[PDB]
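**Q** Before I ask anything, let me first share the structure, which is written out below as structure tokens.
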Amino acid sequence: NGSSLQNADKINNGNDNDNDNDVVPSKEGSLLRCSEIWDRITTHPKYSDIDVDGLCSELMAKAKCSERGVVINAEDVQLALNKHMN
Amino acid sequence: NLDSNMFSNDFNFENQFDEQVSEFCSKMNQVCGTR
């Protein structure tokens, strides 16, 4: 049902080099604060060999000062908590 | 009647209260300092 050797690709070629237009995001990631993660730490009966010091210099400079206290995307604490799991 | 909100209460642990948001959180907001 095809030559199979059909060497080709999609004629899209749509590069669209748009800059980081970060505005009203909508991906998976709840809004949590400092000790707020302390709750995340508990919600996982896993635990094994994590470093609480790395989360300090990782969540402290990703912090976003707001009147709702400091707020960070669970995508930074999930990548900071999953990159230190040996 | 729950019990949240109220801070912890166990100075017998060592000396200061255990709390749950001090130098850790109190400095995570500090970043709000204008450079």
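Residue numbering for chain A follows Swiss-Prot; the residues present correspond to positions 565-650, in that order.
So this one's solution NMR, going by the header.
Just so you know, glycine gets a Cβ as well, placed from its N, Cα and C.
What Swiss-Prot records for this protein is below:
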MUTAGEN   A:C598 to T  Does not alter nuclear location and transcription activation. Constitutively cytoplasmic; when associated with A-620 and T-629
MUTAGEN   A:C620 to A  Does not alter nuclear location and transcription activation. Constitutively cytoplasmic; when associated with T-598 and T-629
MUTAGEN   A:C620 to T  Constitutive nuclear location and transcription activation
MUTAGEN   A:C629 to T  Does not alter nuclear location and transcription activation. Constitutively cytoplasmic; when associated with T-598 and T-620
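Show me how these features fit into the structure around them.
**A** Packing around A:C598 (mutagenesis position) is summarised by its Cβ count: 22 other Cβ atoms lie within 10 angstroms of its Cβ, all protein chains included.
With a cut-off of 8 Å between CB atoms and residues at least 6 apart in sequence, the same chain places nothing near A:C620 (mutagenesis position).
When other Cβ atoms within 10 Å of the Cβ of A:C629 (mutagenesis position) are tallied across all protein chains shown, the result is 15.
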**Q** Please report how many Å separate the Cα atom of A:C598 (mutagenesis position) from that of A:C629 (mutagenesis position), as a whole number.
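**A** That comes out at 11 Å between the alpha carbons.
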**Q** Looking only at DSSP and grouping its letters into three states, which state does A:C598 (mutagenesis position) belong to?
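**A** DSSP assigns A:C598 (mutagenesis position) to coil.
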